[PDB]
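Colleague: Got a structure for you, written out below as structure tokens; questions coming shortly.
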Amino acid sequence: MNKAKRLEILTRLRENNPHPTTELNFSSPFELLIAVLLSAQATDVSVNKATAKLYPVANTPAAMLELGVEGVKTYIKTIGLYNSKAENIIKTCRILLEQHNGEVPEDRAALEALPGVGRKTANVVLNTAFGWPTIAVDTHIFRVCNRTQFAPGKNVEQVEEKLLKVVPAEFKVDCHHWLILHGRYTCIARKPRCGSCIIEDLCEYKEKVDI
Ligand code: SF4
């Protein structure tokens, strides 16, 4: 692949969807942090169904703490691992109240310190709630980057590091959401939708499927 081809792929993804975002519903950084903590081994539609019940009754660290571990579990019992999720939620709300004064902190090490949130999660929250140029790589973005040859790599860290070198600064805030929505709905794992792909003539995959 090369610089000019990469730039035309990013130009077509912007034309198609100028402002890509998460499929998790949220109206605040805190509501995004909790939705992302509820995401582990669950679908976005499962999480949105649970937060549609929960956030009208408690959507601040203080209201959440007042609901308690067992009150939280009542609203999220439909989601996988909800007992440990409910513990991580209450603990994170306490830390935000004490150390960060009821705010979600705009800082990677502070977010990574929170129970249940790791590097990829901190990067997704900094990008999606605060607009940071971070580009977290999951299995979808890994498959898309290697199939197209946009940013090939042998594991997650190599693709993440290549993406931070090859994506122009202009495109780095929307890059993660463009590539994950492309992987989820077009460049899917079993039988890619190549005959209907908006970047098919720029993609370098040798096994394209419906011409
Ligand atoms: S042409 Fe096929 S392999 Fe290439 S990006 Fe599109 S869907 Fe994926």
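Numbers here mean position along the shown chain, with the first residue as 1.
From the backbone N, Cα and C atoms, a Cβ is placed for every residue, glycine too.
In case it's useful when we look at the structure, here is the feature table from Swiss-Prot:
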DOMAIN    108-127  domain 'HhH'
MUTAGEN   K120 to Q  100000-fold decrease in activity and slight decrease in substrate affinity
MUTAGEN   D138 to N  100-fold decrease in activity and 4-fold increase in substrate affinity
BINDING   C187, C194, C197, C203  [4Fe-4S] cluster binding site
MUTAGEN   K191 to E  Slight decrease in activity and 130-fold increase in substrate affinity
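On this model, are these features tucked inside or out on the surface, and what's nearby?
Modeller: Only residues 6 or more beyond the boundaries of the domain 'HhH' (108-127), in the same chain, are considered here, and those with a CB under 8 A from a CB of the stretch are 22, 29, 32-33, 36-37, 40, 85, 87-89, 91-92, 95-96, 100, 133-138, 173, 176-177.
The Cβ of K120 (mutagenesis position) has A136, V137, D138 as same-chain neighbours under 8 Å, each 6 or more residues away in sequence.
Around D138 (mutagenesis position), taking its Cβ as the centre, 15 other Cβ atoms fall within 10 Å, counting all chains. In the three-state DSSP classification, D138 (mutagenesis position) falls within coil.
Classification of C187 ([4Fe-4S] cluster binding site) by DSSP places it in coil, neither helical nor stranded. A simple way to gauge crowding: the CB of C187 ([4Fe-4S] cluster binding site) has 21 other CB atoms within 10 angstroms, across all the protein chains here.
Its Cβ placed at the centre, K191 (mutagenesis position) has 8 other Cβ atoms within 10 Å.
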Colleague: Does anything in the same chain, at least 6 positions from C194 ([4Fe-4S] cluster binding site), have a Cβ under 8 Å from its Cβ, and if so what?
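Modeller: Once residues fewer than 6 apart are set aside, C194 ([4Fe-4S] cluster binding site) is near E200, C203, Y205, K208, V209, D210, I211.
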Colleague: Should we count any of the recorded positions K120, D138, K191, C203 as near ligand 1, judged by a CB under 6 A from one of its atoms, and which?
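Modeller: The recorded positions passing the 6 Å Cβ test are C203.
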Colleague: Quick one: what's DSSP say for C194 ([4Fe-4S] cluster binding site), helix, strand or coil?
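Modeller: Reduced to three states, the DSSP call for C194 ([4Fe-4S] cluster binding site) is helix.
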